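K.L.:
Please find one structure pasted underneath; my questions will follow.
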Amino acid sequence: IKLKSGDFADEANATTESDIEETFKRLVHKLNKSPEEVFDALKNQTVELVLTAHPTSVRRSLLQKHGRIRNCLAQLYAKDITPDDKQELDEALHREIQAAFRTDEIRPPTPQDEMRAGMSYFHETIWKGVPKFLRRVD
Amino acid sequence: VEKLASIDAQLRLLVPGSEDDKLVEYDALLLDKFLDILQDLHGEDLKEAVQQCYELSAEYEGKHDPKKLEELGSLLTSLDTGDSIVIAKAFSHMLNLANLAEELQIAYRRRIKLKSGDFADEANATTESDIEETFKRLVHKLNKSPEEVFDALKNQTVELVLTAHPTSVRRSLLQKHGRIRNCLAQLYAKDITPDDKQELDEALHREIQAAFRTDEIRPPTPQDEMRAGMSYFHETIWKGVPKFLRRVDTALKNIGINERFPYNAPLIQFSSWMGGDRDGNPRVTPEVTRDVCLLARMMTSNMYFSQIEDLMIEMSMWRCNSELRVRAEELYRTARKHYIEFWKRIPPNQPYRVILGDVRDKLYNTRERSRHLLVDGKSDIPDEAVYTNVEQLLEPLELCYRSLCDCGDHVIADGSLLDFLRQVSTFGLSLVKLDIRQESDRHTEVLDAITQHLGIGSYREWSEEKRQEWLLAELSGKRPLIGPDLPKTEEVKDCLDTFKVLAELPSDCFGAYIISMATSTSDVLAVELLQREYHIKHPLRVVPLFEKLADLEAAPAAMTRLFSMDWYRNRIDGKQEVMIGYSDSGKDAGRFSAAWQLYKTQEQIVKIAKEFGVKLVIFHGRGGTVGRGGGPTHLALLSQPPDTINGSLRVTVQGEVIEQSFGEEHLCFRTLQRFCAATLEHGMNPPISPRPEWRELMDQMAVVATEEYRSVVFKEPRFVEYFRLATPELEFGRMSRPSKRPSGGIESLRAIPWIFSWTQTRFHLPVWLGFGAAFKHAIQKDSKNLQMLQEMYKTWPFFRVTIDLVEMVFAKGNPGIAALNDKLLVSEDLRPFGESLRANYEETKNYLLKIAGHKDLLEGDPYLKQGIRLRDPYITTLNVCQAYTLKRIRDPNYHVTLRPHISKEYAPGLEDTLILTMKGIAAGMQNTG
Amino acid sequence: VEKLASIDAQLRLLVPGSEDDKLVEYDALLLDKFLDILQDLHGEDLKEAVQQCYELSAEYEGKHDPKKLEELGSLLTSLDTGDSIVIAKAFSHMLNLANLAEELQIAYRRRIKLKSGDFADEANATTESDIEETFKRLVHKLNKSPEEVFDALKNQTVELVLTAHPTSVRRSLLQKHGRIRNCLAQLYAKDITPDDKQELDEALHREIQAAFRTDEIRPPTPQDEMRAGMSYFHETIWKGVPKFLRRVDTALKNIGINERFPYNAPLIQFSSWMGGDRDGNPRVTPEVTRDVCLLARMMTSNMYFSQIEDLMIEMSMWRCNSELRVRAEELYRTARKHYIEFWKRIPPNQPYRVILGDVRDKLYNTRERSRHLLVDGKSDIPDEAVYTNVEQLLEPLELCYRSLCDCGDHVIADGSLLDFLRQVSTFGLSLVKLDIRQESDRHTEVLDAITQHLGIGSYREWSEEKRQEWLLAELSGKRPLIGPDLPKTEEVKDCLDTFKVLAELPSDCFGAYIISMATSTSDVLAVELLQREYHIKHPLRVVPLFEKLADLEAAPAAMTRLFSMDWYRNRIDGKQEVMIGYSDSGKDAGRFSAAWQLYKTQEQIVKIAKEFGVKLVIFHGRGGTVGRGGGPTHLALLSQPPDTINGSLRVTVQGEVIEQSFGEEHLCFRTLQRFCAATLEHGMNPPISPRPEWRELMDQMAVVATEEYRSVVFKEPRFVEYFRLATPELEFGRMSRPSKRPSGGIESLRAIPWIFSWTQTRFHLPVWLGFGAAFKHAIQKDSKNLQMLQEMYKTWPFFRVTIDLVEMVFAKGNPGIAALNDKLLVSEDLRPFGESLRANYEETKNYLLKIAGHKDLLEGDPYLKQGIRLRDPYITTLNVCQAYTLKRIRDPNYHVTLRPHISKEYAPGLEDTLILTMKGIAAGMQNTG
Ligand SMILES: O=P(O)(O)OC[C@H]1O[C@H](O)[C@H](O)[C@@H](O)[C@@H]1O
Ligand SMILES: O=P(O)(O)OC[C@H]1O[C@H](O)[C@H](O)[C@@H](O)[C@@H]1O
């Protein structure tokens, strides 16, 4: 949403919540902080995310299939897309679902593997995510 | 290649920019095209002169450097009468363009899809509820059945009373405004050819010029001023109404009602003051009133007539029920044409056409009788040949309609035929009904003549109890009061003749008789008696308008007494309408105290009507939050005290708002929409009632505000000299109508002038004065009040709506203009008095902000703010031009070196330049108080 | 949720689908909405019956299983008269829908951006050249200066002659077709609300039903049939022309001409046969002709009149030149109103309005005089009060125009005023000029009466040389030929009275006097003489129409002789028009030999006119490639022999093509556009001249083709019995007008009937017969001819255009229908004769393919093919229904078990069902021969 009520309720929903710039601006304009003070607060801020193990947790292979499926799907919905590319993305999609469905072996796994799991999600997303976000801060 | 991108760039600076936000582009293009035109017609030299003014005004609007204002002064004041006229025209015309662009932007701005559900959402067009959403809220959030909603609606009436523009535009020029707005709309459509673009370009360029060159120098008669109106209806409302009612139909489908809104349910009704309101206005004679009825009757017949021919073509069907087939045969049988579409006879082979042909002739005749009556005074044309009553015109249409359904063709019947039924039913034989308004003292003058001529003393000298006793006696009198040989002053004759006119004309021409400056039971009986004297068969309902605060405080007693009288209870037949006027009452006691008092008065009068079994309608005169137009009207209506609408809304649509409200089909539609939706919702979902703490604080603030307002306006003896100097008020007073009802003083001055004078000046005193004292005193008495005030702004619609309006005005305000005025026009001894008022402006504004919880004006409403920021430079140029012109007019010996004449070409004076200026500013400011 | 996606799915099967290709969706929606309507009105049961027929026809159109056709037969033939009427209406109505959808698809299909430059590109709307592209080609590819192009154009005339629909639709029903087409257009626009969609849906649904229920059972008078026309012009051409001329203006900008196309340059002119053509048609009396002139005059005045009021409102300007200011003063001075917009007097404050008010009154009067003359016969109204000549009406508009420019407002002057000037100048006082046509033998009959009554012998008995000698003598005779007391048969009186009518009426009503069945110099002189006898002040130009091949071969000698006569050379004043008729000539000798002969005849007559200093105009009668409408017309015009247009085009717009060409604003515009562009290009860029080998082969093929055509049609004695049986020709002949000029035989039968009979039947014999013999013989004589023929198809526009038309017809052909017909209607002894013709169909088609280098019909033109494939199932159902109906009519004793009645509701027979059928098929087939 482009114009937001300004109520704190807006921050409970992804479509209305504030991104970093809007937050800075609220702080500067609605709260009389100088850019320098905000920048300074931020420079000294730490956010630590502690990752716990899935209480039931999924395979690095299967993750990537989930990703491939999610991308195929994302791509099928784009204008300026050929009958052929659509046809080929279709079979790509169809194929990657099956590949996931057929990755279903019956087993316990060691803490080492359960953790070697983690080192995936970071590869997959956080490792690239962090620079992207910090550049947005910039 | 590109003048535009630069003009766009320099327009963006004024308001930073986004998606469907084309306003700056729109304004840029229009401005760029308009400049070229100035160049062609008046020469490079002048074009630059115009740009310079703009650049300066814009530079000023950003920083607010009083230097810029002076540079602007040096420029404007150095122009001969000829060139200043041109600049004044130019800026005055760029404004109208900027408004069209804004109409268009507003029309196509995207609705927000998911809404908070807060009542605040109803104050803005993007977030407010359409009719379906309203139905759904009522059904789901409020446990009403579809049937109950449908039922409420079926019984609901919404009456919009049209008043004359207080400065008003030409039917030609309207249509140019439309054409320009359409060309513009069309230039922004994808899948558009280079050629079509090129051709639309020149179409646009051409239509701006055509408007610019429609600028002749003038007064016009009430008849023409009204014949104006009959345009806007053609242009937009006539079509709007069916479109909206069809939407009601669709909305009813979607909540599970499987039938259309009855075509004869009088949901929407229109009315007018034009030729009706004679309060402090002797130009509005009886003959005027007779003429506006006949015009209305005529034009309406003409409208029905010019579209009947299209319905006739559409109605090519031959399968009908017998009821119809008979009546067709009859009509062909009775046959043996001035116009041409169907200039022939018609085979009963096609019966629907036969009926509609008769209808056409009857409509033509009805048109012609009204035409001859209007120009001759007699007309040799039988009532048989003509519609004297709307039922007569509906009947054949209902016939066709039924026939179609019966033959299995309801689907066809619900097309144009239905639209036509709805039009007929909404607009009747007279597009608008006319209200009559005259001030109480006049009826007194008349009765006094009568009593004195009868030898029984002086009605004027009698006490209220006596007047009532006498009036009731004569209301059952067994012999007339009035002879032909009664001595009459011109005023008394004028007043009595108005009743002769009311008796002679068909009653479907008229609405209410409003009594201006009402104060008592006798005031209303007086009018009842004179109606009886003239044996008016269907007397108009009498509507007191209570203006001054005291008159408001006395109203309940007056209404109670009325309702206590059997004579009266039985005449009004369960229905009373009372009028109120925000501007009027606020001229007496300040806007704040007037707002609050009106809330309470309505509450009390509602309670009183309830007790006596009377359905009470409150007619909202001008000045309300409720006459703002746009979304704010939506919330304003929902903000009304509980049970004050009760299925029947009646509101003034102020002339200075008719364009915004109706001039563009989408806005027209949404205007109609919100009036209908809000009215409906309110009866089933009133706003919360104020907490007693709030009443208590509001009462406390009212006293202080009224004290401040009166201190400054009435008590301070310097004030009128200030007003007379700092303000074009005197010059306005050499006009619309006498703005002083020659008595002297502000209490004597009428409200429109009062509001208008200070609007010209961008200072707006009448709207905010007293809010500051009230706020300051309440906070200084107790800092916890700030919290209370804020809770009130957050939670109490009335309060919110009341503060938003004042906020909007401050956004259109600029005290620098007021300051310049002081410096140019006001004597050295009165400047500190001005400074003092500007100080109060600021302090009031700041409290108002603190209460709404905003840093800047209109944080809640960026779109509105953008609209204003864009208009401003143009207005500023007019203010400045105006100020110096006022100087030159007032001071025969002020002179400065004039620049050699700048305009080319290939008698007018200062007064003309001033008018241009007064009208540009007024159209840039739209509504305020 | 979804009947539609399925109906879409089953419609796709018929033609595989893409981008802006909405046709299948459009057709699907329309069909789905139409079915619901059949359900509401007639019941599930019937709806299914209709679907079944469709499913069968569709299944048939895909595979071509004769079984399907029979299943369909079993169904259709088992329906009582009542139900078959309904099905016939239904399919006949789904066709009209399918055509609207196609109009819309054609209107919005995307232009190709980069074009090959081949002349083939001009045969298709997506690739053909608009006016600007044409200018540019001429300037850049052909070294013409802008000035030369502009100049050519300024002198160019394009005359479109409108003929009556050979079966013609109602002004009401047109407008429904428009409304349906618009609702549809609107349903496909993004940024469209759920509500608007919902409401447009019901609007659509409603307007289809309204059309479906406008279906009353009939003959109508020439007057009404013509009063039809005055619709299409209102609807589309009246507005179209200014729109196009403004595009010409824009196109001229973009090649550097800095002025607009002169508003009085007669670029576009319209004409009509309605009430004019009396050839083999005694219903078209003199009185008819007098009436169509007066109607024309009336309605035209009315059109100018209903828009003047809008121009008057627009012309609010007050600044004028003196020339105007005088004339305004004069007019206000001379003042002291039936209608209402301006029912008042007007201040000279606004002078443009004063003029235009006068103009309005004069237009009204002109309307009224024509109205009274029309219904009474006298009218007491002075020529002074009225426009008797277009200059009189232009003058005040030119005045306003000039005034505006002079005051600096040309930009405004080039808006509606200009459009109005252009309309006036294009349409004059009579929207169309009327051509008169009568057959030569009639003039002979008249002259014979005269000569015999004079006692000098028998004009009929005289030799050509004698007739000429006598005619010239009497053309300079010193005393009248004709007494009031001359013995006259009804025909001779009818013919003579036509000239009395031509003399009495204003000459701006009339165009040409066409002589049907012309063959000689005397034929034209005869008409000249009778015009002199009736002292017609401005005689109409005489235009021989040479029909039969022999008559074409003799035409050059006849024209040469005419041009040799001083009497004649001096009367025609440098200008001769000659008519030709593709269908007519092709009825004599086959389409092929007629095409070729007409190429040569034009060449020779051009050469002959050039030699005598005569500007020759060739009036294209019906049947051409050039009367196809759409792009193909574009190339057809460019394909004409060199110097045959020379700045003046005159072509018939066949009734069965007027809807496609004009009924939709975009197609209207492009029709006008290509006619103007092609005409312009041709005079500066003729097609290549045929190589002598090509002439030689074409001559050789012509003989063979004519031999085959005549062998089958005239020489074979079995043919007429075949025709009479295999074809609704006889039943058509109990109607428009007598299709046999009672003489007996094909040579006697008129061409429209000839074409139409075989079109109904999907077999189209008149269009292709003889092409096969010609092709086969040329290839069998020498296989290298195939190559030559192909080079001709690739390189010779005439040839290409000639083959494309025949190809298009084969695409609308289906020999199975012809085969079914044989089996149902034709006796056992004639079936092998049918088989033989079907064999010739196939063989002709296959050669035609081999020559165009296509595997399948219309490879070059998928869009056209798609249009046809979609229509077909509907047509097929009509063919089958038709066939059995023809059986039941012809055979009182053929009966089959009728299904119990299927339609519900909530006197008609077979003949009625047959008409429905004849008209559905005809509207599905549009133009062929
Ligand atoms: O306000 P006045 O100067 O009396 O002028 C006219 C106006 O007056 C009142 O306030 C009424 O409430 C309005 O319906 C009207 O437009
Ligand atoms: O062809 P006919 O049966 O004579 O009927 C009328 C037609 O005839 C000719 O071919 C003409 O060339 C046309 O302008 C006309 O539409």
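Counting begins at 1 with the first residue displayed.
Looking at the header, which is where the method is noted, we find X-ray crystallography, 2.9 Å.
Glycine is treated like the rest: Cβ placed from N, Cα and C.
In case it helps, Swiss-Prot gives these features for our protein:
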type     : residues                                                               : note
ACT_SITE : B:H165                                                                 : active site
BINDING  : B:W273, B:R437, B:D584, B:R622, B:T652, B:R737, B:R750, B:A751, B:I752 : D-glucose 6-phosphate binding site
MUTAGEN  : B:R437 to G (Swiss-Prot position 450)                                  : Loss of catalytic activity
MUTAGEN  : B:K587 to R or T (Swiss-Prot position 600)                             : Decreased bicarbonate-binding and lower catalytic activity
BINDING  : B:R628, B:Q660, B:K812, B:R871, B:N927                                 : L-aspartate binding site
ACT_SITE : B:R628                                                                 : active site
MUTAGEN  : B:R750 to G (Swiss-Prot position 767)                                  : Loss of catalytic activity
MUTAGEN  : B:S757 to A (Swiss-Prot position 774)                                  : Alteration of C4-specific kinetics, but no effect on L-malate tolerance
MUTAGEN  : B:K812 to G (Swiss-Prot position 829)                                  : Decreased substrate binding and lower catalytic activity
K.L.:
If you measure every Cα to Cα distance among B:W273, B:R437, B:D584, B:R622, B:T652, B:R737, B:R750, B:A751, B:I752, the residues said to bind D-glucose 6-phosphate, what is the biggest one in Å?
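P.N.:
Those residues reach a largest Cα separation of 19 Å.
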K.L.:
May I ask for the distance between B:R750 (mutagenesis position) and B:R437 (mutagenesis position), taken between their Cα atoms and rounded to an integer number of Å?
P.N.:
15
K.L.:
Roughly how many Å lie between the Cα atoms of B:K812 (mutagenesis position) and B:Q660 (L-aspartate binding site), rounded to a whole value?
P.N.:
17
K.L.:
Considering only the recorded positions B:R437, B:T652, B:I752, which residue has the minimal Cα-Cα separation from B:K587 (mutagenesis position)?
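P.N.:
Checked the recorded positions B:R437, B:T652, B:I752; minimum Cα distance to B:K587 (mutagenesis position) goes to B:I752.
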K.L.:
What whole-number Å value do you get for the CA-CA distance of B:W273 (D-glucose 6-phosphate binding site) and B:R437 (mutagenesis position)?
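P.N.:
About 8 Å separate the Cα atoms of these two residues.
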K.L.:
Pick from B:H165, B:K587, B:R628, B:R750: which of these recorded positions has the biggest number of other Cβ atoms within 10 Å of its Cβ?
P.N.:
B:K587
K.L.:
What whole-number distance in angstrom separates the two most remote CA atoms of the L-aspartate-binding residues B:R628, B:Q660, B:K812, B:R871, B:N927?
P.N.:
18
K.L.:
If I take the Cα of B:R437 (mutagenesis position) as reference, which of the binding-site residues B:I752, B:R871, B:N927 has the closest Cα?
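P.N.:
If we rank B:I752, B:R871, B:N927 by Cα distance to B:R437 (mutagenesis position), first place goes to B:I752.
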K.L.:
Return the residues near B:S757 (mutagenesis position), defined as same-chain residues 6+ apart in sequence whose C-beta is under 8 angstroms from its C-beta, sorted by sequence, else 'none'.
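P.N.:
Expected: B:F723, B:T727, B:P728, B:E729, B:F732.
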K.L.:
If one measures from the C-alpha of B:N927 (L-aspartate binding site) to the C-alpha of B:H165 (active site), what distance in angstrom results, rounded to a whole number?
P.N.:
11
K.L.:
Around the Cβ of B:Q660 (L-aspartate binding site), how many other Cβ atoms lie within 10 Å? Please give the count over every shown protein chain.
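P.N.:
Here the count is 19.
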K.L.:
Taking a cut-off of under 6 Å between Cβ and any atom of ligand 1, tell me which of the recorded positions B:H165, B:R437, B:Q660 pass.
P.N.:
none
K.L.:
What is the nearest of the binding-site residues B:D584, B:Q660, B:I752, B:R871 to B:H165 (active site), using the Cα of each?
P.N.:
B:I752
K.L.:
Using Cβ-Cβ distances, find the residues under 8 Å from B:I752 (D-glucose 6-phosphate binding site) that belong to the same chain and are at least 6 apart in sequence, listing them in sequence order.
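P.N.:
Those within reach of B:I752 (D-glucose 6-phosphate binding site), by Cβ under 8 Å and sequence separation of 6 or more, are B:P166, B:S583, B:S736, B:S739.
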K.L.:
Measuring Cα to Cα, how many angstrom lie between B:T652 (D-glucose 6-phosphate binding site) and B:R871 (L-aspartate binding site)?
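P.N.:
Roughly 26 Å, rounded to the nearest whole number.
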K.L.:
Nearest of the binding-site residues to B:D584 (D-glucose 6-phosphate binding site) by CA-CA distance, picking from B:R628, B:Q660, B:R871?
P.N.:
B:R628
K.L.:
If you count the C-beta atoms lying within 10 Å of each candidate's C-beta, which of the binding-site residues B:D584, B:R871 ends up with the smallest number?
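P.N.:
Taking B:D584, B:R871 as the binding-site residues, the minimal 10 Å Cβ count falls on B:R871.
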